[PDB]
Amino acid sequence: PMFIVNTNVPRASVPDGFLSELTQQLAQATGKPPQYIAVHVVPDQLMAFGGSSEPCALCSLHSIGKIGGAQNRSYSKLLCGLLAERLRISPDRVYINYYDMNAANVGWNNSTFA
Amino acid sequence: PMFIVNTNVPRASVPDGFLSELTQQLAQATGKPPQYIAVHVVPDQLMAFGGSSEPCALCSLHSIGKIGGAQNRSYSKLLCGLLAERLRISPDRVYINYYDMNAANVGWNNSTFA
Amino acid sequence: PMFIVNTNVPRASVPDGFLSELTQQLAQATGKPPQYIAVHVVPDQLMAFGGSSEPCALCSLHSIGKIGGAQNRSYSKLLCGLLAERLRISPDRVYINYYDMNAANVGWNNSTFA
């Protein structure tokens, strides 16, 4: 799985352990080994949500399977919780786009997963 | 809706109110309330279009509905126009990817829109 | 086609001419003229892969057609090879997401390809 967070919070406010915390929590939530999880955090962005530049986040989660109606509601609770606690972002200023990837459409280690 | 602009134009050339303008224009074009519109502008990027590093942009628009043949032409005229007027990017050096998102695949405030 | 590379390798390690090389190699691999290829390289990113911050990359390739099972294997060998040779990134620390875009969902030059 790969998880991307784009946010206007400054780099100095991103805790040093945040990428490792996300990796472990996503491994538990998805049931996948941590070795397969990639995380990308992009702070200091020029962003607005609802016309306001108060802290916000635009996120994406891509996974081969483990995406769906009930699962995505659970992921949204987990991730809004982490963003609220660690980055101080209000949960109504977070969007998360979920992508169920076909194995033939994910490249890794010179090949694809198909 | 969520609109992202990645561009090699320098940050100093982005006008002060550009995020507000995009928000209002997108609200009018999509018919969705400004409260739910997120905009993200990423300048100073290392980009090329057709092998050249003249000003260019790669953009994405994600929406739950309001995506389709005729609507997307209208959005492209609006958005290429704004980027040409405000950032001085030629419209033939802009790509905009459009994504019709399933409501179950957009997380917000501890749930999804399904 | 549009190709995006996000990496934690520093900007100073990106060779002169890399965006040209990517444009030329992707034109050959996809069969599309170079004029319609856009490339975007994002170094110095805060990223982890498998809970480690050793060099890694998250990439996307979006094309109108020319995406599929066997083609994506060929692209992954090509692109993992280039990232390994030019940026010193191990292929097992690269994900590439492939997107087959409908022509009606790509805006360019004030219109769409539909």
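In order, the residues displayed for chain C correspond to 2-115 in Swiss-Prot numbering, which applies throughout.
Placement of Cβ uses the backbone N, Cα and C atoms for every residue, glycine included.
As recorded in Swiss-Prot:
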ACT_SITE  C:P2  active site, proton acceptor
BINDING   C:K33, C:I65, C:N98  substrate binding site
MUTAGEN   C:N111 to C  Causes formation of interchain disulfide bonds with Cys-81 from another subunit
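In the structure as shown, the Cβ atom of C:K33 (substrate binding site) sits within 10 Å of 16 other Cβ atoms. Listed recorded positions (C:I65, C:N98, C:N111) with a CB under 8 Å from any chain B CB: C:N111. A gap of 21 Å separates the Cα atoms of C:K33 (substrate binding site) and C:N111 (mutagenesis position).
For the substrate site listed in the record, the two most distant Cα atoms among C:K33, C:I65, C:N98 lie 19 Å apart. In sequence order, C:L27, C:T31, C:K33, C:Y37, C:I38, C:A39, C:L62, C:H63, C:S64, C:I65, C:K67 are the residues near the residue listed as 'active site, proton acceptor', counting only same-chain partners six or more apart with C-beta under 8 A. In this structure the alpha carbons, written CA, of C:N111 (mutagenesis position) and C:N98 (substrate binding site) are 27 Å apart. For chain A, the nearby recorded positions by a Cβ gap under 8 A, listed in sequence order, are C:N98, drawn from C:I65, C:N98, C:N111.
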